[PDB]
Each structure stands twice: as structure tokens, then as C-alpha cells.
Amino acid sequence: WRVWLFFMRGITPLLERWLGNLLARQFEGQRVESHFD
Amino acid sequence: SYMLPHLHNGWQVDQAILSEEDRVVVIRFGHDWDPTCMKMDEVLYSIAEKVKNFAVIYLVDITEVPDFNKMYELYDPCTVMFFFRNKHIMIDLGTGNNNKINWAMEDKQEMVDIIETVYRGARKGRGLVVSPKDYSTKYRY
Amino acid sequence: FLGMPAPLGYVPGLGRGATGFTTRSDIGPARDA
Amino acid sequence: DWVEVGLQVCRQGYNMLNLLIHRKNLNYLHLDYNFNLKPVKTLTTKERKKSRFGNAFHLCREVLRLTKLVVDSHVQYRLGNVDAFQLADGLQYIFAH
RNA sequence: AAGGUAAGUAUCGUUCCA
């Protein structure tokens, strides 16, 4: 029973952030050779 | 990036789409400071003169013009939209999204390839054109 | 034309009769209309 | 009471997920009370692609299904439908499968 | 979970909204 609760404390901020981005008034969403040129 | 013409407010981009009939309007929505947007805003530099006959390139900062974010889904860092005679020309890539190129590429020939294909399919009067290359992978191996 | 202020009464988008698209449900904000 | 809290949170999460479903006003996706997302009619391809959710939404729905399963097992215990031994065995089966 | 939207032209219904 406890294992899924440690999984819960692990995933709580991920979902609390994804839902916050989703359920909000305003929504928000090979790179080194492009860096120094 | 900085060399290409820029649009500052919502009216200007709509006019730029409307003020042309015989070319294709290739608009790079995004942020010119983005590492992704700056990767392809130099490809669009290297071919701006070449495609002058059938393409005009305008740049738009979505923060400066927050009028098309919701309607055209401007939430990927970089977006490319093709317009012909005030009509968004859908293009079928290997990717699931068939309305935009939401990734910055590297080769100056493939972008001219895509622009010329869009022009060819738009003179006929289509709404969805088919790209030559398939972007369901990256051909890396 | 380039280098001109936006009209006061202009609708910022869709004034040219544009049609938006919804590729997926997650992307974008809520319709709220 | 804890079982009341579970029956409350199940309704709250079900309402959240139905709001997320009816966020773009796509009526061809329906969430049941067991947190299973089903189409009300056979999906045309345009509507199928138009109604798709990222891994985060599915993960939230499935963890809500897990907590709903636990709460409903406890309700079964409280309604005399199952024994305390049966409730414990069912809870162990839920948390082990 | 995807990488599987053909693009269109019609009348009709509805609804918010100006």
C-alpha cells in the first residue's frame, strides 16, 4: 500500500503543474552548432 | 533573424497576408531570441533572396502580437505558417500536425523545396499540399 | 501597409475571415465562449 | 468520516476530468464513473485526432481510478456487501495488481 | 498518448454573441 503513496508524492508536483498550465486563463507551451554562429 | 522584415501589431500581419496575391507568405511566428527560432531564422535569411519571386517572409513575435496564439495554436517555441491569397495552405508532413512546421531545421535546400511545393499546390487551388520529404523520423541512423 | 498604426476598431485576428484549428484538446486555452 | 471523504473526492475528480473533457466542447468523449474515457459514437478520424490527451491527463485519470477503486471497496465494506477479511483481501489485490 | 485530419461547395437545425 505504501509504495503507491511514495509514487504519489513523486508525481504530485508533475500533475499539479500540468493541470495548472492546462486549467488557467493563459496557456504556455542539435542546438550547439546553432549556438555560437 | 533580425534582417528579415518584422511585424509589430495584429493589423500588420493580416495586411501582409492580404497585401499579396501572386506569392506565398511564409510567417515565422515565435521569439527571435529563442535558440530554436534563431536556428531557422537564419535558414530563412539564407533563402530570402532566392525565393523572392514566389515567396515573401515576415517575422512575428507572438508576445508583440498576442492575437493569433489561441486561434493558430502558438505554443510551440517556433512556428511556420504558409498563406496564399488570404488562405492558410495546409501542408502534410511526416509529423501529426499538418498546419505548421513547429521545428527548426538545418538545410537551406529543403525549405525552398517546401516553399516551392506550397506555391505549386496553391496555384492549382488546393488547400492541403504534400511535402516531398517524410518527417516521421529524422533519418539519423 | 508596413509602418502604420493598427485601426482602433479593427478585430485583431479573423478580420480577414480566418478560421482557427484545434489539433488536440490539451494545446491552447479553454474555449471559454 | 473517511468514506464520506472518499465519496466526495471521487465526485470532485470526476467533475474535474469531465471539465477537462468538455474544455474544447467535444461531446464525443465521455467519462464514466469508473474513470474510463469512452466515445459516445464511433470516432471519425478527424474527431479522433481532435480529441486526444497527453500522457499527463491519462495518468491523472488512472490514479483517480485507483483511488476510486479503493474508496468503492471501502464503501462495499460499509454497506455490508463484503466482510472485513474480504475488504482487506480486495485492498491487497488492488495494491498488488 | 502519438507519429492515421483529403481539401471543398451547398441548403437545414441550434446556440452564444454584436
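Using Swiss-Prot numbers, chain B covers 2-142, in order.
Method reported for this entry: electron microscopy, 3.7 Å.
The backbone N, Cα and C atoms fix where each Cβ goes, and this holds for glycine too.
For the mutagenesis experiment B:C38 to A, the note given by Swiss-Prot reads: Viable when expressed in S.pombe. B:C38 (mutagenesis position) falls within a helical segment according to DSSP. In sequence order, B:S2, B:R29, B:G31, B:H32, B:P78, B:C79, B:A105 make up the list of same-chain residues 6 or more apart from B:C38 (mutagenesis position) whose Cβ falls under 8 Å from its Cβ.
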